[PDB]
Amino acid sequence: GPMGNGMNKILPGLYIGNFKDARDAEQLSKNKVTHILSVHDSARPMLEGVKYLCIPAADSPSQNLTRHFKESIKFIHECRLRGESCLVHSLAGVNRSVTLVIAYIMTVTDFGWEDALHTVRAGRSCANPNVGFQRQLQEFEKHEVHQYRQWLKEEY
């Protein structure tokens, strides 16, 4: 459905869900989620036992997510390197969150954004970034992802 069927594993230690999934203490416990990247209009820390990164971002044609790629990648990567699990969520788990996870996959693989979206959709079939975020991902692929891969190499 258009908001998924519950949070979905994308890669080990990396989940995508909707806003309800992100407050589902039982879902979070079952999946050992200790980090939440919340990217939606009213993102703010809510639950105990969870490290948050909150990015108030709209689903609107002018919303810039590229400038949040680096902090999002750092947050997800340091969680995963410690053997912990991160949930990236938005309102629907379709668009804003998927865009950040695509950027992460592009940086820890040699994938362009389309192969990264294929990877996301294998775990969460409803994943579908809008055209504005697709354009940002295409520009990231063309001009910046190679530098992000090198930064990840030097940092970790």
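We number each residue from 1, going along the chain as drawn.
We read in the header that X-ray crystallography, 1.5 Å was used to get this structure.
Cβ coordinates are placed from backbone N, Cα and C, and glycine is handled just like the others.
According to Swiss-Prot, the mutagenesis experiment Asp59 to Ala or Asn (Swiss-Prot position 57) carries the following note: Over 40-fold decrease in catalytic efficiency for p-nitrophenyl phosphate. Mutagenesis annotation in Swiss-Prot: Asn130 to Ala or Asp (Swiss-Prot position 128), described as Over 100-fold decrease in catalytic efficiency for p-nitrophenyl phosphate; the structure shown retains the original residue.
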For this session: Reduce the DSSP letter at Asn130 (mutagenesis position) to three states and note it down.
Result: coil
Exercise. Any idea what the Cα distance is from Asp59 (mutagenesis position) over to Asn130 (mutagenesis position), rounded to a whole Å?
Worked result: 9
Problem set entry | Coarse DSSP state, helix versus strand versus coil, of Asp59 (mutagenesis position) | coil
